[PDB]
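Chemist: Provided herewith is a single structure, encoded as structure tokens, for subsequent inquiry.
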There are 2 protein chains.
Amino acid sequence: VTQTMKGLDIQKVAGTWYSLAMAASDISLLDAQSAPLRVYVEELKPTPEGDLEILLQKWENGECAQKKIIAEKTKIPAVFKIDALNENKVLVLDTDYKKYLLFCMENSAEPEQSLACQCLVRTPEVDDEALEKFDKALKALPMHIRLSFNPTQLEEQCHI
Amino acid sequence: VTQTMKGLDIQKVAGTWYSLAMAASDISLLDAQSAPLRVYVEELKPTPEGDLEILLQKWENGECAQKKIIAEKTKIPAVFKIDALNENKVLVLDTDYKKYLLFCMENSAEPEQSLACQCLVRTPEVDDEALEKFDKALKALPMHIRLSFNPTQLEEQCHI
Ligand SMILES: [Zn+2]
Ligand SMILES: [Zn+2]
Ligand SMILES: [Zn+2]
Ligand SMILES: [Zn+2]
């Protein structure tokens, strides 16, 4: 179902990011700040080997904890293997490198109950064009919850 | 901003309904089952005087409570006055009476922070055409959360 980006240069996604919008196939995955896949991406750090370190924050033990996820390169381009969040795959759908990035996470064992997708942006501002790209990519996908954040929320993102 | 239905026959909306989809301007209004405006419409009972009794269920005191809301007719058609859920207005946007109904609730004091909208259906089944009408009506509105329920969830709707 999912169509991944072709000709992705992973080195060009490095730097600071913000989670502008999130979507998921199951409401329980994103509803409430303490939900399993409610994650806020803060930085993408690609490696020389072609892997992707994802820095993000997540609600745990009563507060916003900082997590580092190592996404390993696989034989399929724009698809990375992870062992976190009960997910095993990160899929980069699209990016223009300097404004927005669209990606999804899933578990290959049950991809319909585990699919979460995000729209990332470089600056803590609403990019209507990025949201349009996000919505278009989501049309084919069976999403039952969609969240969209404003500039004020994008500053600290996760907060007690 | 909101455009209400013209030529609404309120008597024809009587009977059983299900909340298929919900949307709101603020995430806090709908995120989590215990959220202030997470409400599940079960029945619409119009009166001979032209008022609308809304039967719905809402999470309160650890369980799904049953609520009856009286929507009073106002001088503007398809717009009803209420005194519940911290809202004071019910706006009927569109309906075909026998399959779907779209409505919004708001507080006139702060309509941007209080707007919640729903897509109702007669039967506990996903109507892709009703969702299309819902999405089109929402385009102009500043929604930051969207929820969509499946047939299994639509049977009991709210549940412990
Ligand atoms: Zn590696
Ligand atoms: Zn589905
Ligand atoms: Zn009356
Ligand atoms: Zn807004």
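Chain A uses Swiss-Prot numbers throughout; the residues present, in order, are 19-178.
Placed from the backbone N, Cα and C atoms, the Cβ positions cover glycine too.
Per Swiss-Prot, the features are:
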{"type": "VARIANT", "residues": "A:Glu61 to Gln", "note": "In variant D"}
{"type": "VARIANT", "residues": "A:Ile72 to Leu", "note": "In variant W"}
{"type": "VARIANT", "residues": "A:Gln75 to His", "note": "In variant C; found only in the Jersey breed"}
{"type": "VARIANT", "residues": "A:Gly80 to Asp", "note": "In variant A"}
{"type": "VARIANT", "residues": "A:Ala134 to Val", "note": "In variant A"}
Chemist: Compared by Cα position, which of the variant positions A:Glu61, A:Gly80, A:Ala134 is the closest one to A:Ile72 (variant position)?
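Modeler: Nearest candidate: A:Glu61.
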Chemist: Have a look around A:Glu61 (variant position) and count the other CB atoms within 10 A of its CB, chains all included.
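Modeler: A:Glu61 (variant position): 14 neighbouring Cβ atoms within 10 Å.
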Chemist: Can you grab the distance from A:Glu61 (variant position) over to A:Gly80 (variant position)? Cα atoms, rounded to a whole Å.
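Modeler: It is 23 Å, counting Cα to Cα.
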Chemist: Could you give the Cα-Cα distance between A:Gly80 (variant position) and A:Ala134 (variant position), in whole Å?
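Modeler: It is 23 Å, counting Cα to Cα.
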Chemist: Using a 10 Å radius around its CB, how many other CB atoms surround A:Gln75 (variant position)?
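Modeler: If we count other Cβ atoms within 10 Å of A:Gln75 (variant position), we arrive at 19.
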Chemist: Restricting to the chain of A:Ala134 (variant position) and a gap of 6 or more, list residues whose Cβ falls under 8 Å of its Cβ, or answer none.
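Modeler: In sequence order, the residues whose Cβ lies under 8 Å from that of A:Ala134 (variant position) (at least 6 apart) are A:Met40, A:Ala41, A:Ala42, A:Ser43, A:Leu47, A:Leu48, A:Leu55, A:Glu105, A:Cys122, A:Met123, A:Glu124.
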